[PDB]
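Just below is one structure, and these are the notes that go with it.
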Amino acid sequence: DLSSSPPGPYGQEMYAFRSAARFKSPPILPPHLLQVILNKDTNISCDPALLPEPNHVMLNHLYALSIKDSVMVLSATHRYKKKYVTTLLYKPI
Amino acid sequence: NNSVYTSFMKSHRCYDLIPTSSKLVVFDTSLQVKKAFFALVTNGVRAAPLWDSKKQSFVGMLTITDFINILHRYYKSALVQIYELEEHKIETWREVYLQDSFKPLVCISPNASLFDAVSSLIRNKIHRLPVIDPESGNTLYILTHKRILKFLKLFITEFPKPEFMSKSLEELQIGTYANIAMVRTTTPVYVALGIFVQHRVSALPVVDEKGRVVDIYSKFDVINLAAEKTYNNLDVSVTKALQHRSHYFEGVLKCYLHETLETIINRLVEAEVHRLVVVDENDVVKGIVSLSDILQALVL
Amino acid sequence: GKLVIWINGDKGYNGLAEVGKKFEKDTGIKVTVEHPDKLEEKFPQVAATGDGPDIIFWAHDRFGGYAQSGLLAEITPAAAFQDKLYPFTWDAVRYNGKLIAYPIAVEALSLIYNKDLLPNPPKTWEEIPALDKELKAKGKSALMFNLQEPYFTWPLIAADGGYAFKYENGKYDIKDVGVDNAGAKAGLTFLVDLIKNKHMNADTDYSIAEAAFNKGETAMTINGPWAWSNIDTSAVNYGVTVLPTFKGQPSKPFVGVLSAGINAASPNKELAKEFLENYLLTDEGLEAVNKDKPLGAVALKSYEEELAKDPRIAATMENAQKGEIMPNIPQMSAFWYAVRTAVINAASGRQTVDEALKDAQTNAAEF
Amino acid sequence: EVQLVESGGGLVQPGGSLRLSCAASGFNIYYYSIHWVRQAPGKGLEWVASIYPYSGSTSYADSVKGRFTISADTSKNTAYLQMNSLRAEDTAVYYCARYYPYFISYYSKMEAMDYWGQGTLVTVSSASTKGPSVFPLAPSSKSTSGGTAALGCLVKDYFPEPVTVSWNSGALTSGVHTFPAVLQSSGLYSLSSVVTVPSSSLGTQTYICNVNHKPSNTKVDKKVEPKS
Amino acid sequence: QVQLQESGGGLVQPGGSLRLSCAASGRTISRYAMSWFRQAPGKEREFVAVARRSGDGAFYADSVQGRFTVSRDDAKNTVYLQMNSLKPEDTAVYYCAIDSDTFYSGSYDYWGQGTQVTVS
Amino acid sequence: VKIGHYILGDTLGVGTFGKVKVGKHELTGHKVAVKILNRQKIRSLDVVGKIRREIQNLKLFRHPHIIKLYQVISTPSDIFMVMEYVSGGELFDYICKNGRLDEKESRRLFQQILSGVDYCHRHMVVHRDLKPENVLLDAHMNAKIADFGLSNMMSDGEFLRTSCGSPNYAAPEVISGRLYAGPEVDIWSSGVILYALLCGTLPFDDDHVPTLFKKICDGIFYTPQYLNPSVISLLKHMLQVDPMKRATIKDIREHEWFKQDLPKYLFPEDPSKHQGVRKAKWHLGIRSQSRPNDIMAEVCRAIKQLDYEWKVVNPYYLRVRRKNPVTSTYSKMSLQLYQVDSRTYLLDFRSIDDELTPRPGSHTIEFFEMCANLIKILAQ
Amino acid sequence: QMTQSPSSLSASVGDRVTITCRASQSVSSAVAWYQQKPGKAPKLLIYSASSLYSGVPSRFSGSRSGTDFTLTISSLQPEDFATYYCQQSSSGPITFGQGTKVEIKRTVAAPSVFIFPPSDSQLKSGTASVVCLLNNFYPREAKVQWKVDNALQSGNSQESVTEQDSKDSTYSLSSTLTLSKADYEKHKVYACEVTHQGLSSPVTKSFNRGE
Ligand SMILES: Nc1ncnc2c1ncn2[C@@H]1O[C@H](COP(=O)(O)OP(=O)(O)OP(=O)(O)O)[C@@H](O)[C@H]1O
Ligand SMILES: c1cc(-c2cnn3cc(-c4ccc(OCCN5CCCCC5)cc4)cnc23)ccn1
Ligand SMILES: Nc1ncnc2c1ncn2[C@@H]1O[C@H](COP(=O)(O)OP(=O)(O)O)[C@@H](O)[C@H]1O
Ligand SMILES: Nc1ncnc2c1ncn2[C@@H]1O[C@H](COP(=O)(O)O)[C@@H](O)[C@H]1O
Ligand SMILES: OC[C@H]1O[C@H](O[C@H]2[C@H](O)[C@@H](O)[C@@H](O)O[C@@H]2CO)[C@H](O)[C@@H](O)[C@@H]1O
């Protein structure tokens, strides 16, 4: 990644080891995600294609669903210059 | 004449046509066709731009018309289970259905004008074409004629409104009047599917033995048969197929030939429908005006 | 080595038991009278196996399909015995020129009304909802009859031009069926509209309509002469008149001739023939059945000469003369349950008039 | 031509393993499930075992669960009921029967036992083979007027079951009453056999009971005598 | 305490018909059986007929097998004896009895009361 | 001639107690085969509860080589049953058309017929009147058994009708006078079918009918040199006149000729606004209740197999990048681990936009293609 | 896992009998009926409680009323006198009925009571058993009791009733009361008292010791 400024500029498949001296826990997710792990809002009064306005932090993250059959539900609420899209993608397992 | 709407559609881009938020489905081409229309039931949207992972491009479009074609072709009997809808996939079915007609996916940049979008909807005989941003490559929204008239009617407020809007519907020759497709209320679902496949029509207003319209049967009503898992029983009458919404609707949005066009548009965009039937005092069918002919009159 | 009689449960079986006792008193051979349910269906399946009843009592419409399977014996009547009965009663039991049954009586539908609730009987089918609009405010009903069986619903259908099979010269045309014409569509449309406009109940059968008429709950009923004993038991002031006209045309009921069929597998043919010809079709034998439940216009002219004084039986004969005799072809056996299924599907609202009559037209002769 | 010949029966010691067979002749054992039943003397039938070779599934009653290992050999068309750890209560005649599980008609799933064997008699007793001990029953001198005098012989404490009794008056017998054997608490058997005779023949006619016991070779006679 | 009462019987003509009745109360009657006895003058007590719990068996004696008919009732708690083809020599006192055997078809017989049926 | 939405036409064939006619759907033109059973001809009990038992029992026997039954329509005169139609005709007509068949096709038909008889024997029903006139071919050259238990009405009433009605196809036990005809008649009829598929003629054929009964009772038949001796041992073990030595399904399944070309699916068991909208509960990432130092190694082991190019910034911040095979541009994303609690850890994905290059294909759909290959390998 | 319970009865030749079979749990129409002659094999009569097994004629008939299976024998021939068995077969384990026996109807005869004294041959052996005899009684049900020395002793009596006669249809009961030689010092009189269905007064026979 040219845009990235990493400590290590390698970008290699081999150099990823869990033998680091740090035993630090990963940080906590912000509370705005505490809604989207449990609840997603769909406007029943408007068109089903239309959705209520999502938050600015929940944009590019995946949204999976339990596999009732051989499909694989995954989506993300991407952002255009001004408009918001929500790309549901359905793929067989 | 049409110089006030043509310059309007050439000045205003399709970028303003996209709503603030929009749920959008895409389907993998190696997915089975049985669960795709059940997913269209669950999400509620009527269209899905197909993606081919083996080619890395938007390969096509799967819609209610494709549902009509598959339940007209690979449907043998009501007693026989429909094994073909289970076993076929989108990649398997499109190579059979697109054998004679090779039609690639048409689209438009969102930075382009609405005039080119209307001229690509009408010429290709397509109701729903998506938009694809050429800088990124992603799909944003699925345009519809209804969304275009909702974008127009909010902006028709200027002084020169009645160029030809004050004229009657019969003198303007708006709408198809010669070859009308009709079904009786006792006709089964499968003959309506056969008329939907033989013609390129989008709705069938049902009539009685006299010819009076009592209900309307559209392609949107067909997907509720897949919703309630009655897609295997296509031999029931259209009245039992229209009893799904009998506790909800009011009637049939009928208009007359001596009515001005702007009142028809104001009743059309307010009631969120796609077409109206023309009738008389005896309530017989004389034709159907649709959005693909109203925008055909406007685009000239 | 005995005689077993099967007759329908709404008939006079005790009079047949009395005639069997009068037979056992004179020769010693006992007669057992049974009334099985759906005996027109139970009879040929046991008659093909060589057992069952020796003699069957039913109308002539099933006897042709019984005769094509070889289940009925050829009868040999004398010329005086043919002279004692009406000639059209002999014509009704002809199958390919051969005689297959002894005629008993002629049954025809008539309009039966309550004189206390309705002193003037209607002459028009269309004014029956107009009468029912008045009668529902009084807690009564205009007309209730068996809608589950097509025999009672047939006159209102066939009044405007409906017919079972085309009869031109001694043969019924199996491909010319008039249940899909405009008259049958108008009749079944009116029959459905009686139910839709809450003038009649679709679940009404023979038992419920009989209990309604004996308790005085309805003003009119459509039934045969066999219910006259149950009408006399309930002491209702009753009248019997001509069925009303429909769109200027009279009703066309099936004319039913009750007949006596003899099983071909029975060794007791001679005893049965002597029993019938010496006891049943006499002046003393018919009145024993008539005292239990009235059969209607009998085929014996000597008893009919005294019987014709009853104006009820005179109106029954008038409806028979303005009616139509049933065909005796085996295609009637496919016709009956097809028209029954059409009437049940039209009355319950499961199918329309056009779909039910198209199913009746396609399943008319064959199925 | 179906006959179910049982074998391997007889008499066993308690705590001993027995294996009785059932030679299925006239049909094939792989399709039909051979079922064994228990018929106690005086009691009714009681189902004990089952093996169904077509699906390879067995069945067992609740009282004999996990103790009577049933086996079926499709090569010789026999059914092996290997019994293990038998109790004293399990003393009966064991019939062999085929079982028809198929639809003979459209509406009736036939589930009965068509063809039955003759059944072999297994006897479980801790006591060994012991010869009988006949003792005469004395007719009482006092009697009612015009009343017959009952005379019989008592056969007590014998094993095994079949004892045939005979008298010395004639080969043909009249007024005979041969009772079934009763199993007393000591494991052995008892037997009575009375003959009704007129009371006037006590001083003139004499009777001698003949006790015949074939598996013990005991042929003892006992002259019954009217004595106070 | 148990009670017992007979009824019927008297100076009747021989060869005709006569009915007898017997009843008890205060205790369960469906699970117990009833019986009839005869005691001729100059003779010992003799047996006539018995009736089981729910109609399982109708038993008689050698002389009264084809002449007498015994019955019982569950609602009025009575029994009936239909005597047909009576004889002039069968004049005796007729007894009713109570079987005290519980849950078994055996009998322990005791007679409460007897009436005097004297034919002419 | 009108049942459901099916008109009737000509007569396909005749049966022992059934008239087979062709039905045609008036809208689709699909061919159905109706089977008429006259109640006048054979009817044990006419109670409608038995018809209910037929509707419950007969429909549920679904097998890819048994003709499936669709519905049993009742009628005062007859009984109609709508079986499926096959355009290849009877097996006996195919034998009379083509004569002797190849061994590789005769075994392919014989395995399907035996797997159709074994399904019936597992579901406790026999087909006593089995013959090459009661097994059909489809368009795809398979084998279909016509009537599984419908022949039983012939057997139930009297065994003499079975011998008189079908003298050729009748077991030695049945003509000898056995009461109940079990699965040994099925094995004998399948042996006669196998001899018809291997030689074309019938093994027990005579003009005089008691001599034909004697020929069925005799355990000898003709054997040409056209067929290999590996199958004549199976024929001698299958066509025994005594049912003690007659073969079973297991005794064919352990034979050498039967196991040569056997498809696995023959035997089920190896051992003997207007529209409604249902709300969905979406999640955020991947919820793994393990140690955080092991989840990163599991992610690395997952993405190492897919040939990706990645670097890290934090010990739990991984900016991965893959080059598309057909598309010249490359796609980038970023994985990050989150601690929602001390038990479970969440793996969250984030995309980054292409700044300057007008890349073809799609951006977000290739972003979902960078994740749909990862969820399958992680399986969490 | 369940149980069965038939009735028990006795009737005459040509009589119409019926035998119920109350199933414990809810079963289907999978109940058979087995006729077993004494000392023979149980012959099958009706396999699914409603339809006749081929062989034995139409005299045997069965009806199904929920979980109360019936067996009706119209026109009882003089060959159909045997023991009938209900048989449940729908579940996993198979449970037979208790088994009903059908006896021919007979006129009631008073039992003939004859007491048997022990002989002196078995007195020296130590094991002497006293027995009382019932002759030509009817029906099978009788109750014997040993009120020995005016004391009802139970537990040592063992009854053994035989089958009915071929020409007389009469029963015969034998109850063996076993004792020892040392038990006769607590013994003066022995009494076998019997209470029959047709015996009006219970009669017992007592013989004094040492005569
Ligand atoms: N002219 C009309 N009169 C009465 N009802 C109508 C008419 N046109 C459409 N409808 C009803 O509106 C419902 C949906 O409308 P339609 O079938 O035209 O799809 P649509 O809503 O236009 O789809 P989209 O919103 O995606 O363009 C149908 O169920 C139909 O019954
Ligand atoms: C028994 C059989 C059937 C049945 C189902 N399909 N079917 C088909 C037939 C049939 C009868 C005659 C046929 O004609 C033979 C000619 N065909 C077509 C030309 C090439 C050779 C084969 C073809 C098929 C007969 N019966 C049935 C249904 C119910 N019971
Ligand atoms: N954007 C597109 N580009 C190319 N073909 C399309 C496009 N959209 C739809 N189609 C084709 O047109 C058919 C559906 O058209 P139409 O009937 O207008 O859809 P709907 O039923 O949603 O109105 C589909 O079979 C599809 O192959
Ligand atoms: N049911 C119908 N019968 C005849 N023409 C129709 C029907 N529905 C739509 N059309 C015509 O089809 C054209 C396209 O409209 P649409 O099908 O709505 O895209 C217009 O000319 C309509 O008038
Ligand atoms: O349509 C039903 C039934 O009607 C006739 O049978 C009648 C008949 O009119 C009466 O004589 C009497 O028997 O009542 C019957 C039924 O209620 C037809 O004769 C019969 O074929 C038809 O099924």
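The residues of chain B that appear here are 25-324 by Swiss-Prot count, in order.
Structure determined by electron microscopy, 3.5 Å.
The backbone N, Cα and C atoms fix where each Cβ goes, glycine too.
Counting only residues at least six positions away in the same chain, the Cβ atoms of B:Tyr121 sit under 8 Å from the Cβ of B:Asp90 (mutagenesis position). DSSP assigns B:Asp90 (mutagenesis position) to a helix. Marked as AMP 1 binding site by Swiss-Prot: B:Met85, B:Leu86, B:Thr87, B:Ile88, B:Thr89, B:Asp90, B:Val130, B:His151, B:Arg152.
Taken from Swiss-Prot, the feature ADP 1 binding site applies to B:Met85, B:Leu86, B:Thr87, B:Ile88, B:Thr89, B:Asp90, B:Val130, B:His151, B:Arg152, supported by similarity to another entry.
While the structure shown retains the original residue, Swiss-Prot records the mutagenesis experiment B:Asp90 to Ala with this note: Reduced AMP-activation of phosphorylation of PRKAA1 or PRKAA2. Reduced ADP activation of phosphorylation of PRKAA1 or PRKAA2.
Under the heading domain 'CBS 2', Swiss-Prot lists B:125-187. Residue counts for the domain 'CBS 2' (B:125-187) by DSSP state, with H, G and I taken as helix and E and B as strand, are 19 helix, 11 strand, 33 coil.
The DSSP breakdown of the domain 'CBS 3' (B:198-260), given as helix, strand and coil counts, is 19 helix, 11 strand, 33 coil. The domain 'CBS 3' annotation in Swiss-Prot covers B:198-260.
According to Swiss-Prot, the mutagenesis experiment B:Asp245 to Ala carries the annotation: Reduced AMP-activation of phosphorylation of PRKAA1 or PRKAA2. Reduced ADP activation of phosphorylation of PRKAA1 or PRKAA2.
When Cβ atoms from all protein chains are considered, those within 10 Å of B:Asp317 (mutagenesis position) total 16, not counting its own. Under the heading of mutagenesis, Swiss-Prot lists B:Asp317 to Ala and annotates it as follows: Reduced AMP-activation of phosphorylation of PRKAA1 or PRKAA2. Does not affect ADP activation of phosphorylation of PRKAA1 or PRKAA2.
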Between the Cα atoms of B:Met85 (AMP 1 binding site) and B:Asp245 (mutagenesis position), find the distance and write it as a whole number of Å.
20
If we count other C-beta atoms within 10 Å, could you say which of the binding-site residues B:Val130, B:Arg152 has the fewest?
B:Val130
B:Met85 (AMP 1 binding site) - helix vs strand vs coil (DSSP):
strand
Intrachain C-beta neighbours of B:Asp245 (mutagenesis position), sequence separation six or more, cut-off 8 angstroms:
B:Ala265, B:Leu266, B:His268, B:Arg269
Compile a sequence-ordered list of residues in the same chain as B:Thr87 (AMP 1 binding site), six or more apart from it, whose Cβ lies below 8 A from its Cβ; state 'none' when nothing qualifies.
B:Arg70, B:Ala71, B:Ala72, B:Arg152
I'm trying to understand the geometry here, so how far is the Cα atom of B:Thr89 (AMP 1 binding site) from the Cα atom of B:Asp317 (mutagenesis position), in Å to the nearest whole number?
19
Around B:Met85 (AMP 1 binding site), how many other CB atoms lie within 10 A of its CB?
21
Under a threshold of 6 Å between Cβ and any atom of ligand 4, which of the recorded positions B:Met85, B:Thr89, B:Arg152, B:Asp317 are retained?
B:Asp317
Do any of the recorded positions B:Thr87, B:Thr89, B:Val130, B:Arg152, B:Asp245, B:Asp317 touch ligand 1, in the sense that the CB is under 6 Å from one of its atoms?
B:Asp245
Near B:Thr89 (AMP 1 binding site), how many other Cβ atoms are within 10 Å of its Cβ?
20
Can you grab the distance from B:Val130 (AMP 1 binding site) over to B:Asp317 (mutagenesis position)? Cα atoms, rounded to a whole Å.
20
Taking B:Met85, B:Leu86, B:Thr87, B:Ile88, B:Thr89, B:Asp90, B:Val130, B:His151, B:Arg152 as the record's ADP 1-binding set, what's the max Cα pairwise distance in Å, rounded to a whole number?
18
